[PDB]
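Notes follow the structure.
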Amino acid sequence: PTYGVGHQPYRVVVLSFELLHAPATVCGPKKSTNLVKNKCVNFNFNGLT
Amino acid sequence: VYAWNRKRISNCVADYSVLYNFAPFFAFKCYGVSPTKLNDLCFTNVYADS
Amino acid sequence: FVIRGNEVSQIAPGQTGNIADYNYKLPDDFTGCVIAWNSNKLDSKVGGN
Ligand SMILES: *[C@@H]1O[C@H](CO)[C@@H](O)[C@H](O)[C@H]1NC(C)=O
């Protein structure tokens, strides 16, 4: 505890994120809606807008 | 700061990795070079202002 | 993991150093986040940990 600011311990957590190559198993709090076909619509498929 | 020290370092092998042990500073602030790449290239003169 | 405050900046893509060369090397193409916080109250011990 007598050390300086550069010699003090730091706890590090590194979150490495995979791409959408595999099934998107970790997905955030977004509520999915019903699918509408044959119409000019905006779409958000697993973060692909 | 109005009478800042200036020491010329020359004719020696410079190892910049011991500065972290010498001083409790958090990080460098290097402008023309990179602090990780300082152990490779050789300099003509180096001046330590303080 | 737990490191020193001098070597927090070594946890980055394309960087070299002691822990970045011998303990934990991040791929230069690392797509993710690094969260480092001070833990001088917990990890430090009086007389040395
Ligand atoms: C600085 O010099 C003193 C003089 O004895 C020494 O004890 C100490 O280990 C040196 N290094 C640091 C980082 O204080």
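Here chain C follows Swiss-Prot for its numbers: 400-448, in order, are the residues you see.
Header lists the method as electron microscopy, 3.5 Å.
In case you wondered, yes, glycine gets a Cβ from its N, Cα and C as well.
In the three-state DSSP scheme, C:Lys444 (variant position) falls into the coil class. Here Swiss-Prot describes C:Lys444 to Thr as a natural variant; the accompanying note says: In strain: Omicron/BQ.1.1.
Summarising the environment of C:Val445 (variant position), the number of other Cβ atoms within 10 Å of its Cβ, over all protein chains shown, is 7. C:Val445 to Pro appears in Swiss-Prot as a known natural variant, with the remark: In strain: Omicron/XBB.1.5, Omicron/EG.5.1.
Listed in sequence order, the same-chain residues six or more apart from C:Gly446 (variant position) with CB atoms under 8 A from its CB number zero; the list is none. Recorded in Swiss-Prot as a natural variant, C:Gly446 to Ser carries the remark: In strain: Omicron/BA.1, Omicron/BA.2.75, Omicron/XBB.1.5, Omicron/EG.5.1.
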* Give the number of CB atoms, excluding that of C:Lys444 (variant position) itself, located within 10 Å of its CB. => 8
